[PDB]
Amino acid sequence: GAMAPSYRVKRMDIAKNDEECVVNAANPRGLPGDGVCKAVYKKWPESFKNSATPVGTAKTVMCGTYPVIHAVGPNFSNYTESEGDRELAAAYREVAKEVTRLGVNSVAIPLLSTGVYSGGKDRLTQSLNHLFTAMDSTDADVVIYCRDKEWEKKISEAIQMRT
Ligand SMILES: c1cnc2c(c1)NCCC2
Ligand SMILES: c1cnc2c(c1)NCCC2
Ligand SMILES: [Cl-]
C-alpha cells in the first residue's frame with residue numbers, strides 16, 4: 001500500500017501517467033475506440049488482446065509487466081438514468097477489486113462515462129462520487145486524469161473538501 005494513501009488530479013494525457021497501473025475507459029468489445037481508449041490503444045496496444053468484457057466490469061491485461069485495467073462504463077445514450085447509474089457504480093467496484101488484486105501502490109484513473117458515453121450530460125459529480133465509493137477502502141495512491149480546465153478545478157475542490 002501507499003504510506004499515506006491520497007487522491008490527486010492532473011490535467012494531461014493518461015498515457016503519460018507516473019503510476020504503477022492505468023484504468024482504460026474501455027468499450028465492451030476491446031476496440032481501439034476514441035478519447036482515453038484511443039490514447040491507451042496507441043501506448044499499450046498489447047493490452048487489447050482478449051480485453052472485451054461486459055458493461056459494469058473490469059478486465060486486466062498486461063502490457064509487458066504494466067497492468068491495463070479495462071473498465072467498461074455504461075453508454076447513457078442506451079441505458080436509463082437508473083440502470084446507467086447502477087452499471088457505473090459497478091464498473092468502479094470492479095476497478096477497486098483489480099487494483100487490490102494487483103498489489104500496486106498507485107493507479108491512474110479517468111472519470112468513466114463522462115465523455116462520449118455521457119449521453120450529452122455533465123456527470124463529473126456522479127462519476128467522481130462512484131470512484132470515491134469504490135476506491136476509499138483501497139490503500140493505493142489514486143491519480144485522476146482529466147482534459148478540461150474547469151473539471152480540474154471542480155475535481156480538485158471535491159478532493160480537498162473531504163481532507
Ligand atoms: C488530456 C489528454 N490529451 C491532451 C490534454 C489533456 N491536453 C493537451 C492536449 C492533449
Ligand atoms: C486522451 C488521453 N487521456 C485523457 C483523455 C483523452 N481525456 C480525459 C483525461 C485523460
Ligand atoms: Cl466516456
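Going from the start of the chain as shown, residues are counted 1 onward.
Header says: X-ray crystallography, 1.5 Å.
From the backbone N, Cα and C atoms, a Cβ is placed for every residue, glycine too.
Swiss-Prot gives this note for the published mutagenesis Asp13 to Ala (Swiss-Prot position 1343): Partial loss of ADP-ribose 1'' phosphate phosphatase activity. Note: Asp13 (mutagenesis position) has non-local neighbours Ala39, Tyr145, i.e. same-chain residues 6+ apart with C-beta under 8 A of its own C-beta. Secondary structure at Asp13 (mutagenesis position), as computed by DSSP, is coil.
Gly115 (ADP-D-ribose binding site) falls outside any helix or strand according to DSSP and counts as coil. Taken from Swiss-Prot, the feature ADP-D-ribose binding site covers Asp13, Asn27, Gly35, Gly115, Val116, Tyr117.
Here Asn27 (mutagenesis position) comes close to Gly33, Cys37, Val72: these same-chain residues lie at least six apart in sequence, with C-beta atoms under 8 angstroms from its C-beta. Classification of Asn27 (mutagenesis position) by DSSP places it in coil, neither helical nor stranded. Mutagenesis annotation in Swiss-Prot: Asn27 to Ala (Swiss-Prot position 1357), described as Partial loss of mono-ADP-ribosylhydrolase activity; complete loss of ADP-ribose 1'' phosphate phosphatase activity; the structure shown retains the original residue.
Swiss-Prot documents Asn27 to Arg or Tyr (Swiss-Prot position 1357) as a published mutagenesis change and attaches the note Almost complete loss of mono-ADP-ribosylhydrolase activity.
Following the DSSP three-state reduction, the secondary structure of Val36 (mutagenesis position) is helix. Swiss-Prot gives this note for the published mutagenesis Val36 to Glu or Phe (Swiss-Prot position 1366): Almost complete loss of mono-ADP-ribosylhydrolase activity.
Around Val36 (mutagenesis position), taking its Cβ as the centre, 25 other Cβ atoms fall within 10 Å, counting all chains. Quoted from Swiss-Prot, the note on mutagenesis experiment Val36 to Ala (Swiss-Prot position 1366) is: Partial loss of mono-ADP-ribosylhydrolase activity.
Among the mutagenesis entries in Swiss-Prot is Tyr117 to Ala (Swiss-Prot position 1447), noted as: Partial loss of mono-ADP-ribosylhydrolase activity; complete loss of ADP-ribose 1'' phosphate phosphatase activity. Its Cβ taken as reference, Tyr117 (mutagenesis position) is surrounded by 23 other Cβ atoms within 10 Å in the chains shown.
One mutagenesis experiment named in Swiss-Prot is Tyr117 to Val or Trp (Swiss-Prot position 1447), and its note says Almost complete loss of mono-ADP-ribosylhydrolase activity.
Taking a Cβ cut-off of under 6 Å from any atom of ligand 2, the mutagenesis positions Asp13, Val36, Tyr117 reduce to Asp13, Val36. Farthest C-alpha pair in the ADP-D-ribose-binding residues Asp13, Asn27, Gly35, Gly115, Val116, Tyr117: 19 Å apart. Taking Cβ-Cβ distances under 8 Å and a sequence separation of 6 or more, the neighbours of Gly115 (ADP-D-ribose binding site) in its chain are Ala25, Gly35, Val36.
If you take the C-beta of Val116 (ADP-D-ribose binding site) and look for same-chain residues 6 or more apart in sequence within under 8 angstroms, you find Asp34, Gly35, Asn75. Under 6 Å, Cβ to nearest atom of ligand 3: this is the test, and of the mutagenesis positions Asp13, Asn27, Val36 it is passed by none.
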